[PDB]
Structure formats: structure tokens, C-alpha cells
Amino acid sequence: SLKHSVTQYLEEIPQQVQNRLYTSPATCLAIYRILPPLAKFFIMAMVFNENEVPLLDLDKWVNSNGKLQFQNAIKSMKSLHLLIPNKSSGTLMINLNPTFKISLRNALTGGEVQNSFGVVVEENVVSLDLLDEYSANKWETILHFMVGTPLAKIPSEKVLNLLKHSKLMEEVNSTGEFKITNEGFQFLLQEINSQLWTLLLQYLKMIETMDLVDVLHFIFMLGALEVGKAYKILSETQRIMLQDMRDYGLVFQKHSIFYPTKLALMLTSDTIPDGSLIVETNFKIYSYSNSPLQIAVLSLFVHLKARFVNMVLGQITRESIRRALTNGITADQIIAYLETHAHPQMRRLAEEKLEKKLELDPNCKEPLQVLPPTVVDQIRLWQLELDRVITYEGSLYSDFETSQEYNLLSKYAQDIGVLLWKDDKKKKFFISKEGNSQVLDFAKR
Amino acid sequence: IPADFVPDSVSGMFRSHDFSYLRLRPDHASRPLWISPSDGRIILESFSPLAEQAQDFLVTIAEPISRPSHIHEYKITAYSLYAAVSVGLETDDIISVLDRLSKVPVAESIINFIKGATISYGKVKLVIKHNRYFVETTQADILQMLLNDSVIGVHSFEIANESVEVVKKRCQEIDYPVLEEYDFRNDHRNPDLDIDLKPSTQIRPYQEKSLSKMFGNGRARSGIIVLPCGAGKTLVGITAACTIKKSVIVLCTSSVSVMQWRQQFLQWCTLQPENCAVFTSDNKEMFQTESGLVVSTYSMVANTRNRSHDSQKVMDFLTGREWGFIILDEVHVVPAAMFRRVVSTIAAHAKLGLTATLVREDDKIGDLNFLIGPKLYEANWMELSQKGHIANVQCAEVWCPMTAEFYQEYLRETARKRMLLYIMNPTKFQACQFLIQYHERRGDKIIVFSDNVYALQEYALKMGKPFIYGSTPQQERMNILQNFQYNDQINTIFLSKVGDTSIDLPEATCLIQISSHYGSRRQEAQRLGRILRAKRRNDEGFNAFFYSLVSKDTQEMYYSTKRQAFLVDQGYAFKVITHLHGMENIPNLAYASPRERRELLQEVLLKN
Amino acid sequence: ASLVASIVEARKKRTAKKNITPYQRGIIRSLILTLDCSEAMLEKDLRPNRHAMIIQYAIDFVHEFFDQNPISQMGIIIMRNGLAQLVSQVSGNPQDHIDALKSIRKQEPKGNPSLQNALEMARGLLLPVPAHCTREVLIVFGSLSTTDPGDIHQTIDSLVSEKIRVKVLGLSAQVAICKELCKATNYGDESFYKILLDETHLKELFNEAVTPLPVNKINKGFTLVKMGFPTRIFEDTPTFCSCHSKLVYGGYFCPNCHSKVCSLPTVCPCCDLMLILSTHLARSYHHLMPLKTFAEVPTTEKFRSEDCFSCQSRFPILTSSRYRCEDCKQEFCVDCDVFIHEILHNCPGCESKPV
Amino acid sequence: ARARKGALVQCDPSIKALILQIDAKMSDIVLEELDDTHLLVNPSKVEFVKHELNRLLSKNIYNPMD
Ligand SMILES: [Mg+2]
Ligand SMILES: [Zn+2]
Ligand SMILES: [Zn+2]
Ligand SMILES: [Zn+2]
Ligand SMILES: [Zn+2]
């Protein structure tokens, strides 16, 4: 939902603020990268002719088989205020955002970029030895800090405050310690560009006027940037948060020349295997992977034995399972990790068993779990045996009369999100004590 | 530790477990061995070379903790090193081979452990001269220290037969263990028995390995041999007797086992039915030949409560006979207190132990070290499973959802009757009825195990097919057995703790457990071995079927987990089944209606 | 030391393919695969059982045969319980036989074989077949014996007289009567009674049987054949088809009698003349224009180039992996050699080199 | 015609009888038994009852493995 989250945020961004974002070619290039294929095709077609089109021509062009996907593309196109659809001459006359159009055109032609792709110094050096090494160092420090295994190099105070305020890896002030939230484990499960995008979305949400569009344009060009060169130190708000993301280890800055590491490239785009684990009914771990980070994250939910070159061995204990459970870490998160860490031989065996059971019966009279339930459902049985109850606390309305209070005001209560529970035949439904915003108002009628 | 080993931030739970301080050899690709010096464990790869040569060596000098298909967890023990030096092996050769095939530097503690676990091999020996336990040691150096020991009270002297067990335990304690390798070719004081290895008997490779490990010198090394179910332990004992050619006595813990091993022995060896005299309350005859055999179970020597004078004459005769060989088949019960009179009674030279399981509740299994000796050989269970020497089982553990109909009474029942109250669930009856239907639909012989006679008979009566338990007489149980085997009216039967072990019933490829013991792992393991010796263990596409109907919402899940954990560690996993197949497709279900459930509830309330 | 074994294995392999010939090979084919479904193929001895793998391999064989040679009709008769059962008439649509084989999947192989009955009704099915069509039968067999009603030698003589050849792919080992069939039908050749050694060898044998076979000089049938290219229409209205009698939006139109059909390469149902596309006839031109083998230059001698001419990659360096097209005097890598010799059917070095 | 202040709990007959044993060893916390899958309990003691229920299935299994 990364593109969904960013698109949602930009839809939250108003129309003229969006148009301000559509001014510069680097921002337009990054946003074009965000757009789905259909809308990407539409804008690359229309960008080289100043002919507005009606919707009817596009509809006649569009094959109706993917019409839902077309609707999604144009819904994003309109809701981002990237389109100006007006019903001119009775027809919904389709118009791209013109600033976006011309900035995309200049980016494609290599025309006027105003160094939106970057105020270049072009003093290239080696990046694998300084930039990549410092980047790996700083990211290792922040990563083990997020893990909770002890490490001396604490992060910045800005990100420390952002973690304190945010629900990510809770620095619980009563305990004085960063603590793994379920959101923290979601961040741990996240892909690296997902983690970066969540971090920048949270930082953009917390940061206020520091010009928001300056941060937006700078973020987009920073994603647009390339590795291993010096560049001019631009807006000053951009410069100071550039120093901030220098302290994050994103850029290797020599206090004016700065050298962006590979993290900008991964932020822009992604780039018996490694990370593939053989499950065991004896809960033994046969990982085809090793890192001290791997051991650090496996310490949270796996009882391990020793570290060898790719062979990380161990045995999953129920103590490890319940250690994961008691942190608020979801068993769905656990199986997210597990099903992202499967192995070729065992998944081939699972697919062979699935194709064997397909011909016998469609249901098979077996629980729906594709990963082999000899080991996988043992956690899933422990997953179901973990939660296994439903608790309702607070207020409760009871002993109703007839279903005019259910199909008219409790069926409507599904549309507004105020009930915690719904039982028509019991003539009772449960709400939270604090969730009495619009519950004791229309139920009286 | 061949390093500084500065403690890592991720080694906090690694309480001396982070084994990266070792300087891994670049030959880690070829070598298959790690060492875990924190607990003495050994980590072994199943996909690198030298493992085939090192497997028997690691069995000889080490014990396996866990052997799944990918990584074998072994462990060097002093027991295993004593077994190694008893087979004939030494500390320096063990250290040299370990460093030769080890990816990792050899640990100091392991080096010291193998140096300490080197015995005075050949120094301490005992012989029998006319039913007299003569402690014949090679030097008076042994005599000085043993007479320096306060228990005792070339050169040979007497120790009493009951004192032999105590002094063997004591000399093991002071780590001066005695080897018992009979020179049955050199000794002719005992009557030699003209029994020959018939050409009709040819020996399996692992069985030949088992023989030659205890026939390395040509003498009979005394100890234990642990082989799986149906491996041919009777053949191994027959071969040992035929190559010893002396008076031999073998005792097993069933009169049925007495019958079956007597016929097995007269079948596959050239000993004559005249030479074999069978001892029981059926008949107490003796053979008058100079050489031969008398078979009985352990009961007719242990018992003194109700004994006949003919039984007294027979036990007098076996006391008089100085045997050259003894085998205690199913050796798991002889170290019991009323059963460990074997050295006190029987004068026999070579002491061999053949059994399937080398585990029990207490530590009487280690007493066989100073009762019969160490383990001379073991066969790898999953190796024989893939070799077809034992079966391959698709075990399916059935988590029966507990009915509140029986749970409401089970929670308020007193403890002695809660067990019988939660065994008898109508939902379990329903599931068992469809499972029997489904496997007779598949065409499998089914044997049902219940720990209680009343539950066994109630299940049997609801099926309409008979029952066999421990109180059922031998004639009735064999009639029911032959009815099951041949008669098609008796398609399935209902067995118990006479069926869990010490029988030869391999036809039932399907087994459904409705009850078991509280925590005895050996009963469950022997029940698994009942079908592990099945005849169709070699055909392609075969998987035996094991079923355990266990009630939910109890401690029975933990009980079954405890009973199954040995088999899981062996490699016999227990898969999770809660939502069964065909629960309502079966039309008629046993005690399906709630009125029927309350009927059976008050029927069992009559007893509980 | 594995490379020396690979080299001598490649030498012993290439000794068979040293002689490459432009024999006249049959294009208007007539291929019959009879199936036995008896007690022998119930053996699970090969995984999962012989019946399942011959079903799967026959699916593949149908696909490959129709892809390579769409200018033939395919008939399948099963053998079961002392009876040979026709399940697939000869047809241009492979999908019919695919559905028939799918029916054969779920049914149970059982009984005993009768090559006499099987080959007799195969002969009768092969009876109304035009002269240019090359009547040939593949036979799979798993038994070591054959229960028969009468003589097989009269059938052998009749089959030889009616100019139909056979090729036997036996399962267990050689059967002397099948050897006799292959030899006598095949002008004394022993290159037709083939026994697999594993399932991979069976796959290779099926792929070998896919290929067209050369014809004999004495068996001379050199003539012409009437042909007609039709025309495809794409009409707005659905229209009744001649073959299946149902409404069709499009469909080719008959060049002669102006009727319409539903599939190609097919003969007309109305003017009764064969209709194809030039793609279909050019499909076998690699068989018509074979490709010479490419020679590795030795590692001792001086080299014209050190990287691959075609795929543009560096030649690896003990021996020299530079397969040379002597027709174009360019050396190539093993991957390009494989692709040009099997997948492609032209030498781009010879395309660049002007003649 | 009543609306008492309680915490509704989705339950089972078996765990409800365990709730009854909780009431037996200290009573008048659980208010009333609605049906086999519903109960009403004192809102001040909901997680006290939950932790004691945790102790109850601890006494059922405890998963020691030591
Ligand atoms: Mg019994
Ligand atoms: Zn048609
Ligand atoms: Zn026509
Ligand atoms: Zn190439
Ligand atoms: Zn060429």
C-alpha cells in the first residue's frame, strides 16, 4: 500500500498544492514512476501534443475487458488533481495538469530541468569504500537499535523524538526503553523502501511550517538522485533536512560536497536462496542465510544454537513462540516472516501434495494452509490457541424489542463504524464505553 | 575456545552457545563434523563427504541426540567411549580421526573427556569354572587395588553371584570395567553343543556388523544390541549360538514369546526339539542330553509364591548347568527388582541383550552396563526405514474436539474416574466409527488400543467385533486372533497391553488408538513397532497409518505429546488433525443423538 | 577428471551424427499410435506408474506431432482386455484425440494384449488412405507375450504388401516377434525396435519418434498434389459453418466452392480439397534443408576469434569451445550451437556472408 | 426492563463451567449466564478473571518441556 499511501497523501494534498508539486520535472518524473501503466501510457501519449481529448475517445480506445483497471487509473488521475476533466460542450473534456505536462516534457527532452535532477558538482569518487561503508555502518547502527540488541551508536535526536512520539518501536518513558510494538514488528517485516517510505511519510506528517512542498520536492529529487558524486548544498530547509538525512546515513556529506549512497537508489526502486529456511516438524531451523542482523532478529522469536557461514541452526521453542506473542507481535506477522522465508524443496513438496489432493476432492477436508501443515500448522494451531477468546468491555445495550432498531439504526451503524459487536437475535449489541459518539442518539428513536 | 571470543551483542541468550569463536577450517565443505563443547553435542551434516565412513564411528564413540534428514545431532558420552574401547578403539585414534574429519578445531574439554574415558581394557576379566565366578585378572596389580577396595571380600578368585552385580557396578564406578569375552573355543569345561549355521540362514549386512562388532576377536563380547522391530534379532541370536556351539539359555518376558522363539530356534538352527525342553505350567520337561537348551519366561525363575516341585527340579537343573551364553530378550524388564536375579541364579558366560527400545522411566536401563554390558551395536532407525528393514508410517494424530456432554461431568469427576470418563466420549465413538468405515473402505486391517478393559469392551460391542485384553484367557484370545486373521466376519479387533508389545501381529497396517497409558513412552513406542514390523514395508507407495483419538480440553494433549516425543525425535512425526474427514457423510454415528450421549454418560456414571 | 569423460562421451555421441544426409523424408504423414492398457502398465515400478507416464508422454507426443507436422491425421486405438478399442479416428484436430486421451486417463488399464487384432484393425483403419500419405504406426508395448486369435505372419505379409511401416517402443526388454515385425516391415532394419532404459530415455525416444522419416528409392511415389489456399473473413454477422453446422463470426472461406470452415490446416467438406497456409508447408523446411554440424576448433591451434560470433560472449578457456560453421567460417559458443541447431534453423553467419 | 453494567464475553460451556469454578472459589464477580456462548461479568474484574483463566489453562497444560 506504499503507492496507495503516497497517493492517498497526495490526494489529501490540495489541488493547487498538488499543482505546485507538479511544477518541477524531477517531481513529475518520480510521480510518473508512481502512476500505474494505463495512466502512464495516457500521459506519455498526450504529453507531446497540446490536444485535449474528450472522455469518449479514450473510452472508445479502451478495451472493456480491463475497464475496472481503467477506472482505477482515471480515478487516481482525477483525485490527484492531475486531470482537469470538465464537461465542455456537454462532454467530459479531458485535460492533464499543464505544469505536470510541461515539466514531464522538459524532463523527457532533456530540456529545462533547472537542476531539479540535481545541482551538480560532478566530483565522482568511489562509493563502495566510503559511501557504501558509512551507509552500511549507520544503517546497521539504527537497525540493531530497532532490534533492541545493545549498540553504542544511538540514532539522531530528531529520529529519537519521532520514535518517541510515533507508535513505532515505543521508547516507553516509564521504562525508558525502546520497545517492540506490533507496528515496530510491521516495520521490521517491511521491505527497505517500505521502511524508508513509512519513515518519510511519518516525518512529513509530523513536520509543519519548514516548507512542506520544499520537503516534498527535495524528497522527490533525492529519490531521483544518483550515487557517488558531489553536489551543491538549493533551499535552506532542504539543506537542513539534508543534513538530517545525512545524520541518518543516507548521504555521505563532507559537511558542502555531499555524496549520496546506495540508499537513495533503493529508495527510488528495488535494485535454495538466501533467506530461504527449511521448516522442521522438530522445529529445527535450517536457514540458507546468515547475518548478525539475522541472529539479532531471530533472537526475538526463535531459540538458536550457533552461527555458521550460511547454516544458521536452532530450534523454535514455544517459549520463543510465546516470547513473540507477549510482545503484542502478531502471529500473522510471524507467519508473514515464515511464509516469506520458505525453501524450494519443501514448497515443491507442498505443491505436489496440493496437486495430489486436488484430484481427490476440492475441499480435501483439510485446513487451508499451503505451507506444509506438518510444521506450519503447528504454529498456526499455536496461533489459534494463542488468542482463542473475544473480550468485550464497557457499555452494553440489552433486551431490544423488534428489528427496527437493527435493520435501520444498527444496519446503518455498519456504515459509520461505532459498534464493536452486533447480534440481532440476542437483541443486544456491544459498543465500547468511549465509543458513544453517535450511539445513544438515534437508538433512542 | 580458540579465540579471544569477545561477547557479541547477539550472544546474550547464547549462554556459551555462540560457536563462532572457532576458526573454521577452509575444508568445511568436505568435512561433515562440528563440535558443540558447551554440552558435548555434535552437529553433523547429511550432505557433505566423509559422513558415510564417519557414521559408524560416530555411533561407536558418540550417541545421537536427534537425527532428522538434514542434520544429525550427536553427542560423545563416556558410555559411548567405553563402548568404543570395548569394541576395540582408543582415545588417540578417536582424537586423530575427529581432527581428520572435523571442520572445527577439537575442543580441550572434549580431548580431556576422551582421554579420561579410556579403560584398562584387558586388565579386569572374569571367568566361570564349574559354576564359579572366578575373577581372573591378568595381574596382581588389579588384585591390589581391588582388595584395596572395601567391597571385595593369571590369578583368579571367587566373588559371589549376587556380589558380582554389586562389584561390577563398583568397578564401573571406579572406572575399572570388566570385559566378558568367552573363549568358548578354548574353554571346553562347558559342554559344547553341536549346532551348525545352516545354509538356509544368510545374514543381513547390519546384522553381520552387529555380530562382528562383538565377534572382532572371535570371542563373544558381552553387552547390549539394540535393533528395531522385526530386524531379525532372533536370527542374530541364532547365529551367535551357532557360532558359539555351547549350552545357551534365552529368556523372554512372555510364554507366547517362549513358544514363538522356541519354534524360531528349532527352525533356523540345527538344535533338535529333543535338546530344547520347554519350561512352563503347560509342561516342565527337561532334556537329558549333555548339551541343549531349556526355555522359560522370567516368571518361572522369579516366583517363589506358588511353585511346584517339578518347577523346583527344573530350576535346580538350570542352576546346575553352567551355560556358555545367555540372551535376555526384551531386556527392558529384567532390571526390575524381582527380575534382576539373573546373575544370582544362572551360571552363564556371555551376556547379550536384544531389545527394540533402550529407554524407560527410571535409570535401570544403565544398570545393564553392570548387568550385561554396554551397547555392542545399534541400527539406525530411519536408515532401516528407508532401507525397508522397518516400515514407513503416515501417522495421523486425531485431536478429537471434546464434547461438553462429557466434559461437564469430567470436570467434576474425582481423579481416579476422570480418566475413564474422558476416554468414553461419544464424539470419539463417532470419529472411530467413521475411521473404521473409511479404512475398511480402503481395505486395511485395524487394531484398536484402549488402556481400560471396560472401554475396550464397550468399543468392541458398539462395533460388533470382539475384544482382547490382559484378563482374557489365552485360548479365547487366540481364537479371536485366528478369527481376525482368517475369518472375514472379524474385520477388526480391540487390543490392549497384551497387544502393545511381545507379539507378532504385523498384518494390521492401520492402527487407531482410543486410549493409552498416562506417560509411558515405551508402550506407545512398542505399539508403533507393532506395525513397524509390517510385511508390506518394502512395496512402492507404502505408508502405514497410525491414529490416536485423544480428547481435547484436558491434560491428554500434553500426555500424548510426552508419549510421542520419543517417536518424534526418532523421526516418526505426529501430524495435527482436529477437523476430521467424513464426519457427517457417515449416516449412523455411535451415540449420535444427545439422548444417546446422555445414555452413555449415565452408563459410565454407573461405574464412575 | 569429469571433462575427459564428457569429451569422450561427446565423441562417441558425435560418431553417430557424423553422417548427415538430405534423404527424401515423408511430409504427407499417416501416424497411428495404438495404446495397450493392460495389467502390465498397472505396475508402479516406474513412478508413478507406466500408464500415467505413457498418458502424459502421449499428450506431449500429440502436441509435438501436430506442431511439427500439421499435414497429417492422427488416430489412436486402445488395447484392453483382449480387445482393441478404437477411441480416436484420424483427424486434423488434435483436440479431439486430446479429449479422448483425457477419457483414457480416468479409466483403468487392465487385460491382455493382442497385436494381431490391434494391427488388423489398424490396417483396416489405414485402408482408405491416399497414395502420397505415408502410413506408419507407433506401437507401445509392455508385455513379453501376446495372446492372439490366429496367425501374425499373414498379417505381417499383408502389412508389408500394403506399404505400411511400424516402430515398436517396448517397455521391459526385447521381444523376438516384435524384432521380427520391425525387421521384416522395415526392409531388414533393426533401427525400429527400441527399448528405453529410464523415463528420460523414453522422453528422448518420443522426441525421436516425432521426427519425419526418410523414404526409400524403390518405394517411389513421386507425383503432384492439388492444393488450395483459402481466404479468411472477419464478418460482423455470425454465420453457419459447413463442418459443425453452427453460427460463426469469422471463418475461412473456401477458395473453390466458396463454403466456409472453422479450422485449418483442413480439407474442404464441400469441394473436398485440402486447405493450408504457406507457413504450414514451410514449417518442415529445416527437414528439407538440414543444418551441418559445427566443429570445435582445437585448443592448441591459433584462434580466429576469442569470443562468440553470434551470442557475443567470451569463449571460456583447457579445451576450446568454439563450434565453427564451416559453411560460414565462424566459430560459436555451445549455447548458440544448440540454439541454431535445434531452435533456430538458419546460420546468421551464413546470412551475413554474401554468396 | 433492565440494563445492568457488565462486560459481555463470548464463551463455551466448558470455559463457562471454568468461570463457574472461578465463581465458586470467589463468587459474585460474574453477573449472569446469558447462553452457552455469552456471559456477563463485573467490568472491574474482567482482566483479573482473564489472568486467572490463563492460570486455569496453565493448570490444564502449562507446556513446561523442561
Ligand atoms: Mg491387549
Ligand atoms: Zn464449423
Ligand atoms: Zn470447397
Ligand atoms: Zn554464443
Ligand atoms: Zn554459417
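Note that chain B carries Swiss-Prot numbering, so the residues on display, from first to last, are 100-252, 313-767.
Placed from the backbone N, Cα and C atoms, the Cβ positions cover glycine too.
Annotated ATP binding site per Swiss-Prot: B:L386, B:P387, B:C388, B:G389, B:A390, B:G391, B:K392, B:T393, in sequence order, evidence recorded as sequence analysis. The domain 'Helicase ATP-binding' annotation in Swiss-Prot covers B:373-535. According to Swiss-Prot, the feature domain 'Helicase C-terminal' maps to B:589-743. For the mutagenesis result B:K392 to R, the note given in Swiss-Prot is Lethal in vivo. Defective in translation in vitro. Annotation of the published mutagenesis B:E489 to Q in Swiss-Prot: Loss of DNA translocase function of TFHII; the original residue is retained in the structure shown. Swiss-Prot documents B:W427 to L as a naturally occurring variant and attaches the note In suppressor mutant.
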Inset, instruction - Between the Cα atoms of B:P387 (ATP binding site) and B:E489 (mutagenesis position), find the distance and write it as a whole number of Å. - result: 12
Legend entry - Length of the line joining the Cα atoms of B:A390 (ATP binding site) and B:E489 (mutagenesis position), in Å: 14
Inset, instruction - List the same-chain residues at least 6 positions away in sequence whose Cβ sits under 8 Å from the Cβ of B:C388 (ATP binding site), in sequence order, or say none. - result: B:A515, B:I549, B:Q685, B:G688, B:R689, B:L691, B:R692
Inset, instruction - Pop the Cα-Cα gap between B:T393 (ATP binding site) and B:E489 (mutagenesis position) into the table, whole Å please. - result: 11
Inset, instruction - Based on Cα distances to B:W427 (variant position), point out the closest of the binding-site residues B:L386, B:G389, B:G391, B:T393. - result: B:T393
Legend entry - Distant-in-sequence Cβ neighbours of B:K392 (mutagenesis position), under 8 Å, six or more positions away: B:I384, B:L386, B:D488, B:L513, B:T514
Inset, instruction - Show which residues of the chain containing B:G391 (ATP binding site), separated from it by at least 6 in sequence, have their CB under 8 Å from its CB. - result: B:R363, B:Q366
Legend entry - Lowest local Cβ density among B:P387, B:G389, which the record lists as binding-site residues, within 10 Å: B:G389
